[PDB]
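What follows is a set of notes on a single structure, which appears directly below.
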Amino acid sequence: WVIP
Amino acid sequence: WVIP
Amino acid sequence: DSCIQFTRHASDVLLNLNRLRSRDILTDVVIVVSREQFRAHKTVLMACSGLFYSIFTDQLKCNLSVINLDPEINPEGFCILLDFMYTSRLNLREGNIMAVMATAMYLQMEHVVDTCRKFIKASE
Amino acid sequence: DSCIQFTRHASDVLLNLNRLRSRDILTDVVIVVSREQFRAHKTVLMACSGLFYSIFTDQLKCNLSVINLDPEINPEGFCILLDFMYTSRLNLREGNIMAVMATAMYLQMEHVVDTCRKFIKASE
Ligand SMILES: O=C1Cc2cc(Nc3ncncc3Cl)ccc2N1
Ligand SMILES: O=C1Cc2cc(Nc3ncncc3Cl)ccc2N1
Ligand SMILES: [Cl-]
Ligand SMILES: [Cl-]
């Protein structure tokens, strides 16, 4: 999971 | 396009 | 093999599937949640959820145009997860994390359940 | 928004769509090419091809279960492109590049047409  |  | 690969292909496909959802094009099922209705594509739901995969591979249920979820399922939690299915983006907030995790456990969306567990553990 | 994003989501969705294709699950159309038949999902074809997008948004053609391609279309070129649609992998070879590019131009798959043009230009 990432900060888009 | 890339070499997978 | 000796294939070449287009890096952005999978993302562009999902973006186009979401555009079809937005315009209600070729949607083939309604998901009913506590009298809130969500139109979607069976194949995308199956591709994202172990529950929908099991439902639409069933010889009788594969032909249903309406699926009613368990009354304990929260419509907002479902909506957030449906958006995630079609975009890879999860709108996870302090105010919705419990409903989102409960919905992801029911829908069998393991990666979502994993990030919810981690975000909850960080706040304890 | 304040969404989080699961990097591998789009790829996992496409992988699952290809598994459904392999097992002939929820395929809803046959594409006929020079008496060679290919089963697929209308939504995936639309997501990948300007031609299929135009065909299945047509109020009459959206309801067809069989689509016949122009007789000039090569079945191997189509097969390679159908595989690309469902995997992001293009099996481009000296022996098939002309048929693949001609098929991609007809199907309106701009990124494929682009890499074929470049691979052809490198060999001249
Ligand atoms: O967490 C998850 C997400 C998910 C998706 C599916 N889908 C499929 N699996 C295998 N072949 C085809 C499909 Cl469509 C099954 C289980 C789970 N569990
Ligand atoms: O090269 C290409 C690939 C491609 C895909 C599509 N598909 C869609 N476009 C917009 N909204 C939904 C969909 Cl399904 C249309 C044109 C082209 N041209
Ligand atoms: Cl997931
Ligand atoms: Cl393309």
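Numbering of chain D is taken from Swiss-Prot, so the residues present carry the numbers 6-129, in order.
Just so it is clear, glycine is given a Cβ too, placed from its N, Cα and C backbone atoms.
The annotation domain 'BTB' is assigned in Swiss-Prot to D:32-99. Residue counts for the domain 'BTB' (D:32-99) by DSSP state, with H, G and I taken as helix and E and B as strand, are 30 helix, 15 strand, 23 coil.
Among the mutagenesis experiments that Swiss-Prot reports, D:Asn21 to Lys is described with the note: Abolishes interaction with NCOR2 and HDAC2, no effect on interaction with CTBP1 and transcriptional autoinhibition; when associated with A-116 and 376-Q--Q-379. Other Cβ atoms within 10 Å of the Cβ of D:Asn21 (mutagenesis position), summed over all protein chains shown, number 16.
Where Swiss-Prot documents D:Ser59 to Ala as a mutagenesis experiment, the accompanying text is: Abolished ubiquitination by the SCF(FBXL17) complex. Taking Cβ-Cβ distances under 8 Å and a sequence gap of 6 or more within the same chain, the neighbours of D:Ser59 (mutagenesis position) are D:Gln113.
Quoted from Swiss-Prot, the note attached to the mutagenesis of D:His116 to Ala states: Abolishes interaction with NCOR2 and HDAC2, no effect on interaction with CTBP1 and transcriptional autoinhibition; when associated with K-21 and 376-Q--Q-379. Within the same chain, no residue at least 6 positions away from D:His116 (mutagenesis position) has a Cβ under 8 Å from its Cβ.
Closeness to ligand 1 is met by D:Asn21, these being the mutagenesis positions among D:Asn21, D:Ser59, D:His116 whose Cβ falls under 6 Å from the molecule.
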